Amino acid sequence: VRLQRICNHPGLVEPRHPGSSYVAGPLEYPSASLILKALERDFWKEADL
Amino acid sequence: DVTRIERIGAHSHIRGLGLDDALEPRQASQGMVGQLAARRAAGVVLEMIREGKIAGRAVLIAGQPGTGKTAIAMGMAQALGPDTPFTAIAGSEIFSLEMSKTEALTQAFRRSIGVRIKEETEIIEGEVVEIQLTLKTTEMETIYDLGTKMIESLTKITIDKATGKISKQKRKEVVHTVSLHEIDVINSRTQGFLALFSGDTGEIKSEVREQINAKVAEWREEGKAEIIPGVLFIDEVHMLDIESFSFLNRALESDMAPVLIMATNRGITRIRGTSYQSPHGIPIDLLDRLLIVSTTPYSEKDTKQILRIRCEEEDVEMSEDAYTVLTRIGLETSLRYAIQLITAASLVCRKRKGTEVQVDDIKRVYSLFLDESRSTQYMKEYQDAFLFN
Amino acid sequence: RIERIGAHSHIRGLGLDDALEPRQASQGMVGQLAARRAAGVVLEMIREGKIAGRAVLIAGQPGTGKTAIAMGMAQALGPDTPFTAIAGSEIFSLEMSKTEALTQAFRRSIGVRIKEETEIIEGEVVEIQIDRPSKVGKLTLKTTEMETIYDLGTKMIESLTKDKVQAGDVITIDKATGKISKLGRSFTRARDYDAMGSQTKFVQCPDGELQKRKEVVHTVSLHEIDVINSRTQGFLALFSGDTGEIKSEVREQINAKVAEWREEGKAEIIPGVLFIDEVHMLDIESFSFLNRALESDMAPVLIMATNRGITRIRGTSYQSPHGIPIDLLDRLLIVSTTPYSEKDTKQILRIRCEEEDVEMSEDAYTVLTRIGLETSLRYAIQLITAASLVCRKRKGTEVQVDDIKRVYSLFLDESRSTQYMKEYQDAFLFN
Amino acid sequence: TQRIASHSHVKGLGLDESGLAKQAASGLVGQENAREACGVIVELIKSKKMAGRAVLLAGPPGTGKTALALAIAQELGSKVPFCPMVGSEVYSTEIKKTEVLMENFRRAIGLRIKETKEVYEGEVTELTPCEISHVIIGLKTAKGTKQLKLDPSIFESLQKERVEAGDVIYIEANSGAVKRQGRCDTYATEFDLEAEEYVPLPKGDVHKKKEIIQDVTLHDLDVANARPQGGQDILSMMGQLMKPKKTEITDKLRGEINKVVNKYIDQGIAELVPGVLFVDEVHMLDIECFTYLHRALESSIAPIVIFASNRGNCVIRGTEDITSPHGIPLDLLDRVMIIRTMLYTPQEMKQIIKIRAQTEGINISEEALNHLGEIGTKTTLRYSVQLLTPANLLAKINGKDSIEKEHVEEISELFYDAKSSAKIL
Amino acid sequence: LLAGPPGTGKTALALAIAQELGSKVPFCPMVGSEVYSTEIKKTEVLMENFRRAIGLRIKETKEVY
Ligand SMILES: Nc1ncnc2c1ncn2[C@@H]1O[C@H](COP(=O)(O)OP(=O)(O)OP(O)(O)=S)[C@@H](O)[C@H]1O
Ligand SMILES: Nc1ncnc2c1ncn2[C@@H]1O[C@H](COP(=O)(O)OP(=O)(O)OP(O)(O)=S)[C@@H](O)[C@H]1O
Ligand SMILES: Nc1ncnc2c1ncn2[C@@H]1O[C@H](COP(=O)(O)OP(=O)(O)OP(O)(O)=S)[C@@H](O)[C@H]1O
Ligand SMILES: Nc1ncnc2c1ncn2[C@@H]1O[C@H](COP(=O)(O)OP(=O)(O)OP(O)(O)=S)[C@@H](O)[C@H]1O
């Protein structure tokens, strides 16, 4: 039976599968919320340039 | 066994400096043997690093090749722990097409200073499946008002009480230590944090660095942040230029400067980028700012103890006669060569269906693999066959 | 027209018989019997495409004909097999490394022959009706043998509307993609309207069945596949040369898929020839890369030409035979070109005269071959054209010895220029 | 058929069970000591627990160093990553040579990651969006019909692929990848001529979850995370238009990927297959590269590194006056185990010539083999094996199916070796 | 130019000058190695550092609601 299946088509015994990429979860970079508040500078110290 | 990303490297046996509370080095401890004076100096330097009060102190570990300078550096790194920054580079890594040598050194310096920020978040949420919002928990049951649309995604968990941030039972506190380099790469672009991974940072401007230094000083004064000074390790510092050394001179004079550890294994040689001869390949003006710790060549028993520690690190059992033969080999050729003979002889014994490394195994590995001296001699014998003599 | 009379225009091939024996003068190719025979053996090896990464060096004195041998090999190889010719100086780019440029040159020299079974319907349009408010339509096509009425789906209607098909157009339609390609306007319908329009030129009605299947062969190079697969719109870099350091893993994937295609009957590999002219301009790093680039099964046959002898290897202070390191020289076979005799020089001059279409007397041939032996072959070859122009100015038809002497006096060779310079050595700068 | 290269005859080290080298086996003859040492190194790579171990193949050119490295590769098999490299490849125009070395180190460490693949495939029965947080899509297979609530990303990829209805699609949930592989077969009979291709409807389930093993290297993860290509947000889309330059991947990305890989190894969804990095012509590396290799080999993550050099007392490149044994700094030679390759006797050269003749499908007479061995003794081994193909070509021209001595003589006269050419120079 | 052997207080004197001027006056510190940049020419680096050693003080009456 197996030999007959192979004779009919080899895709019956082992299909060709789609080739796929490995999906890696995004890297989570943790940091303090105060870091993003850097370079903000104080209102009432910033003039109109 | 399962092979993890971290395998048996050269310095895997070193768990730290084997130092007493008085900093006196134990003969063998934490994977380090000998180098008593150098280990004591590394201990006092490590206490200086831990105290973190004096900025920009530079230490040079000098000695013959294979005397454990890099081993002392890795022991210092292991003793320091993961919470204080320890930046390790080779002198070659500052020669970049993305940035100048000055910029590479500046980044390495700012990767060694860490700012510690602790934040109070708000988290109470728990066991809820219902929809509008009321919450129920083994000890709590509550109702919350809402006037925005974020709940649609929340349907299909825990929220921030202040801003309503949504994400899949008390306030809880989080500590984040961020290096100065991270701070100025995050704030150099709109998505500059990506450059912390791709390396496409390209010469952060001095303006933003000045502003970030000012803001970090402000945070320190206001109590929001505390500075965790680290240590920058430059291995093979003789690969640096005269320009790089001159930059290091004044880079170490900032109050935001880490502790600098340098390793070099050469005598009076040419400074790269110049025709001048200096004691360590380092200009004398930089050596002026350095405390130099010298490593002594290992004795026979120190070599045998290192071989024992490396064998038990690699999980290979040798006979005593094999230990003496291998110690003789190490004293005759080099310590690294014997360290590698250990693994090769374990493999040869394994093929033999044996369990313990014998003298015959070490002889076989000695025949198969050559040291520099024997290969150089066999080369001299075939001098003409080799190319470009 | 854009191809004028180049230096090697007369070279139509290697001029060898079936035994690979060189005929004295054949295919614009005089002398160099042993070198030409070696080139023929190498050409056979290239045609077989069985052994990969083979290197040959053509070594000889300047003007002995190494580049002519290479051009003859290219001509005898034919347009179908890839033949990339570069100068060693071309691998020094600001876009990429020397190793990257050499890899690209290697992969330009390998050709991938991709045969696909298409199913096209080709016929003469004798009727097309499109109803539009989904659109409806009907299309009748005919060959010489049969006619069929097609009920059109919306996609096919859109394709026809975009391609503006009328009655009298000869079109081919791809059954898979529905692409419409129109081959012209047909014998029967032909003339078209009684409106503004333009002139007319007509093609024949196709014969046989409308659907004829048919197998088409598409040829690419490994470099093209690399460039297309590297940059998501990297195809335009095949013209701009803006492909910087294609990743090694991408190339490994290309190689694996090409081998897979070959096993599965889709692709056929055509190993070509990479010709590095003036290979002494490569530095030691480039030679070291060449050493191992020739170990791959996707490596072409490498032809190198150099006139150096006992010369410094670029990037090093070492002296080696051809300016090439001895380790690479052991990887290749050396074809030596001997200097030219009086009669070989005269024959080459006659061939160049024929190529440039200049008649010249036998006295002129004697004088010019003497000049070529004394000065150089190339200088005499240029005197050919110069003397023809002088004769035409004189309003003659045959170039005489007097014209040759006139152009000898007008245009100098290196020896005489160097002498006149030596006399006035102080007047020239930085002596 | 397959093309014959200079190393196609090497199929292994030809070592028996005890590791002793058979005189001739697996396409290798002689170099028994070097082959035995390479067998020990093969066992080292298979042991898998030692990192940053380097070996140096030292010997004059022609002695088979690259052949032994590829024999090691054959012994390991395609499973273990074997990254071949030349010293000239470090000099990149985009990234620093240290980065090139680190990338090659990272792609010699291989990962086999088992991944669950979520597949939606079927005929699009309906496609209804909801303001744009939703797309309700009906998918029909032979098994049955299902309608699924999918993200805006999948919907907008569906719009990219232009799937309307009756179209057979293939959705990978993990990557958000949509493939419109054609229209359903039931609609072929609609029209005599339509401008699309019809595909039979899928015969499996609409929602299929499949466990597959993916072969990747640490460099693949580094490059993917340093040049992100997933995600559909506009900011990343506009970054995809940049020229894909190689960037100097930071140690932080590599540490993060190390953490991720360690987590995978703990979870049992990945296995590490550390391989070998082969740097041929290592003498081409400059002093900076060697001094970086000092550190790169101390890493607990480093692969097994194989170096090959044929130079005798060459100046170290970049040093301009420092002569070291193999063009390699002494401090690096202290870190390597040197395997020496010796020159070949006439008999070993004759055996190698016969093996190359067999691989190239060339019949050579005993007289021709002896003459070619004599030539190789006079010229070099490489020269002799190169004469075989031209000699066979001449033999076919003469109409003979074997290489006789006269053909070898003819090819010897037509072509020259480096020594004859140098003589005429 | 502060000329003298190493360790004789040249940098200390420059920093003392900076202190005597106060943060009001812009003090731009630099190393001669900083002129070698992969992005701009040494002349541009020098010109920029000249630019940032001249300070500008803007007075504004900022109204807000
Ligand atoms: N700190 C040190 N203390 C004592 N000897 C040293 C020290 N550093 C180097 N040496 C000596 O210097 C020798 C060579 O050092 P290397 O670093 O290998 O090369 P090098 O010192 O730069 O010498 P060259 O030939 O000038 S490049 C060693 O074998 C030691 O004998
Ligand atoms: N059979 C031949 N073999 C070689 N050269 C020929 C032959 N027939 C004609 N030529 C001449 O070869 C010239 C090409 O330039 P040459 O420098 O003389 O030779 P070449 O082919 O360029 O090789 P090199 O590198 O210059 S020595 C043409 O102008 C011809 O006059
Ligand atoms: N012992 C051997 N048995 C079989 N083939 C060999 C042997 N040694 C060398 N070869 C081969 O002979 C040819 C020349 O050797 P290669 O290994 O390619 O060059 P190489 O001399 O090893 O390179 P290096 O680095 O200069 S030693 C190749 O086809 C090799 O496969
Ligand atoms: N006159 C001084 N009084 C007090 N401290 C000083 C004096 N001169 C130098 N120092 C300090 O001594 C150390 C060495 O002097 P530096 O100022 O760093 O060197 P420099 O002379 O300024 O520059 P160099 O070394 O000549 S290139 C520093 O910590 C200085 O602050």
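Chain D is numbered as in Swiss-Prot; the shown residues are, in order, 12-142, 154-447.
Method of determination (from the header): electron microscopy, 2.8 Å.
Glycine too: its Cβ is placed from the backbone N, Cα and C atoms.
Straight from Swiss-Prot, the features:
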BINDING   D:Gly70, D:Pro71, D:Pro72, D:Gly73, D:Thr74, D:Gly75, D:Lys76, D:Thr77  ATP binding site
MUTAGEN   D:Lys76 to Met  No effect on interaction with NOPCHAP1
MUTAGEN   D:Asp302 to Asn  Abolishes ATPase activity; inhibition of MYC- and CTNNB1-mediated transformation
MUTAGEN   D:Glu303 to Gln  Reduces ATPase activity. Decreases interaction with NOPCHAP1. No effect on formation of RUVBL1-RUVBL2 heteromeric complex
(request) Compute the centroid of the Cβ atoms of D:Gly70, D:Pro71, D:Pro72, D:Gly73, D:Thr74, D:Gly75, D:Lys76, D:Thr77, then list the same-chain residues not in that set whose Cβ lies within 8 Å of it, in sequence order, for the ATP site. (result) D:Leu68, D:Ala78, D:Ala330, D:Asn332, D:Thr363
(message) Measuring Cα to Cα, how many Å separate D:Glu303 (mutagenesis position) from D:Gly75 (ATP binding site)?
(response) 13
(request) Take the C-alpha atoms of D:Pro71 (ATP binding site) and D:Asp302 (mutagenesis position) and report the distance between them in angstrom, rounded. (result) 13
(message) Rounded to a whole angstrom, what is the C-alpha distance between D:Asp302 (mutagenesis position) and D:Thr77 (ATP binding site)?
(response) 7
(message) Chain C proximity: which recorded positions among D:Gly70, D:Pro71, D:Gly73, D:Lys76 have CB distances under 8 Å? Answer 'none' if there are none.
(response) D:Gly73
(message) Long-range neighbours only, meaning 6 or more apart in sequence with Cβ under 8 Å: which ones does D:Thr74 (ATP binding site) have?
(response) D:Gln42, D:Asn332, D:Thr363, D:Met364, D:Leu365, D:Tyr366
(message) Between the Cα atoms of D:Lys76 (mutagenesis position) and D:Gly70 (ATP binding site), what distance do you get, rounded to the nearest Å?
(response) 8
(message) With Cβ-Cβ distance below 8 Å and at least 6 positions apart along the chain, what are the contacts of D:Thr77 (ATP binding site)? List them in sequence order.
(response) D:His18, D:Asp302, D:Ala330
(request) Report the recorded positions (D:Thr74, D:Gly75, D:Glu303) that meet this criterion: Cβ distance to the nearest atom of ligand 3 under 6 Å. Use sequence order and write none if nothing qualifies. (result) D:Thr74, D:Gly75
(request) Would you mind listing, in sequence order, the residues at least six apart from D:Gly73 (ATP binding site) in the same chain with a Cβ closer than 8 Å to its Cβ? (result) D:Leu365, D:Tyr366, D:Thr402, D:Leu403, D:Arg404
(message) Restricting to the chain of D:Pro72 (ATP binding site) and a gap of 6 or more, list residues whose Cβ falls under 8 Å of its Cβ, or answer none.
(response) D:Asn332
(request) Return the recorded positions from the list D:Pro71, D:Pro72, D:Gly75, D:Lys76, D:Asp302, D:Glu303 for which some CB of chain B is under 8 Å from the residue's own CB; sequence order; 'none' if the set is empty. (result) D:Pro71, D:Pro72
(message) Can you check which residue among the binding-site residues D:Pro71, D:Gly75 has the largest number of Cβ atoms within 10 Å of its own?
(response) D:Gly75
(request) With an 8 Å cut-off on Cβ-Cβ distance and a minimum sequence separation of at least 6, pull the same-chain contacts of D:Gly70 (ATP binding site), or say none. (result) D:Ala45, D:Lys76, D:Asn332, D:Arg362, D:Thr363, D:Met364, D:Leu365
